[PDB]
Amino acid sequence: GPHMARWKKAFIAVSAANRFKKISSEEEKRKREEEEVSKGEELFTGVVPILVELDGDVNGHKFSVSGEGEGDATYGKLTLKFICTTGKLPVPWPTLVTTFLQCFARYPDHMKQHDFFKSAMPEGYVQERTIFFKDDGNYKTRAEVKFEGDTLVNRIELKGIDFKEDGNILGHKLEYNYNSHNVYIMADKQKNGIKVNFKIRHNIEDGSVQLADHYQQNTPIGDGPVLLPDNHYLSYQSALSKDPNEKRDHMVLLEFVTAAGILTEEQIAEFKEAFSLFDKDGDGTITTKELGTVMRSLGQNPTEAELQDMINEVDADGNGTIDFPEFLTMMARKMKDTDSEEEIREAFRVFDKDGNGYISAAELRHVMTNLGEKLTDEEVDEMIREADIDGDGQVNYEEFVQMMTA
Ligand SMILES: [Ca+2]
Ligand SMILES: [Ca+2]
Ligand SMILES: [Ca+2]
Ligand SMILES: [Ca+2]
């Protein structure tokens, strides 16, 4: 009847007290994450030296490539030189361009919250691809991109299979050039990373085009937080050239890369019932003294500075006290340390004064009195008798859970 209203008012007040106790740590965690996802981009404000190492095996042709150069994310510019250290490449240099550093993309200011790549640094990320050459074979690559000292290093393994002996790749029919492409990026929340896809068009000497379908996943190497982007794309342009002083099989690569492409009315009255237990003098604001009274009435004993720390997190407008909108906000906040259960379990422990697993009538009477929820002895007995299913005259946790989620 009127009895779950009395349980609910007490439960919300206790929950609000538990949220006051927890709010400073929640806010620290949130600010710490924002600070941590923002540090990686600071590593890219100037020119960054780059090393690249690849070991490859295409149709049983094994080879290795070494690259060096530098990247400048302020301009979205990469300049690299690659040398085949095992002789001549068994595949055309242009088929390896995508495999040979997306942390150097220029992200415009209003998009900087969508730059996964830099946010993963310096610990770095793994980049995995399958590249399907239409009517031909496929590459599978795995790359670790990370800082080693002040140098950004890209270490790559590549495996190619099913290529045709006389196709465009093993027959070396690709022109030594490159076209512009858009690289489409979306968040992969399950893996704390991104999923990427694009199609490369390689010019063939006879005027046709060889398509190369790219599928890509990037996952952070470290355990820290990363930026998970909204859907967007990177605009890529690439130019291939040769070093006229260079005898070994090699490629000079220039890339330019820029990102683009981006309650209940009764609940309010319930909350107001809980708010009045804090606002002892009914003036509509909770002071540190009132909050301290509530905390002590619930078995805590915070210092004046702890109380101030608590009010400071919730005092959104800064007048030094807490009003109902500010109280409302705190209760609407979704916490990163709760399921449905944990709020209920924390509240049950306040009611169960001695922590023996059962709320007795004497305990309920005592906490109600301490909170100032004005109830007679008979009304407390009614609340117990209503929640009590097994008839022991006390409320265990399971009985409490049933009542609160009813
Ligand atoms: Ca007050
Ligand atoms: Ca205020
Ligand atoms: Ca007890
Ligand atoms: Ca019982």
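Residue 1 is the first one shown; counting continues down the chain.
Every residue, even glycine, has its Cβ placed from backbone N, Cα and C.
Record note (Swiss-Prot), mutagenesis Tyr178 to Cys (Swiss-Prot position 145): In mut1.9; shifts fluorescence lifetime from 3.03 to 2.74 ns. The unchanged residue is displayed. Here the residue is the original one, while Swiss-Prot reports the published mutagenesis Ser180 to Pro (Swiss-Prot position 147) with the comment Increases fluorescence at warmer temperatures such as 37 degrees Celsius. Quoted from Swiss-Prot, the note on the mutagenesis of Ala239 to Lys (Swiss-Prot position 206) is: Abolishes the tendency to dimerize and leads to monomeric fluorescent proteins. As a published mutagenesis entry, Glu255 to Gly (Swiss-Prot position 222) appears in Swiss-Prot alongside the note: Suppresses the 399 nm excitation peak, leaving only the longer wavelength peak at 475 nm.
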Q. About how far apart, in whole Å, are the alpha carbons (Cα) of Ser180 (mutagenesis position) and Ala239 (mutagenesis position)?
A. 9
Q) Three-state secondary structure of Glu255 (mutagenesis position) from DSSP? A) strand
Q: For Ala239 (mutagenesis position), name the DSSP secondary structure in the helix/strand/coil scheme.
A: strand
Q | Rounded Cα separation (Å) that holds between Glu255 (mutagenesis position) and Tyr178 (mutagenesis position) | A | 10
Q.
Quick check for the class: what is the C-alpha distance, in angstrom and rounded, between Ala239 (mutagenesis position) and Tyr178 (mutagenesis position)?
A. 6
Q. In sequence order, which residues at least six apart in the same chain have a CB under 8 Å from the CB of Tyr178 (mutagenesis position)?
A. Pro94, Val97, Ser238, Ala239, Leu240
(Q) Please give me the CB contact count at 10 A for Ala239 (mutagenesis position), counting all chains in the structure. (A) 11
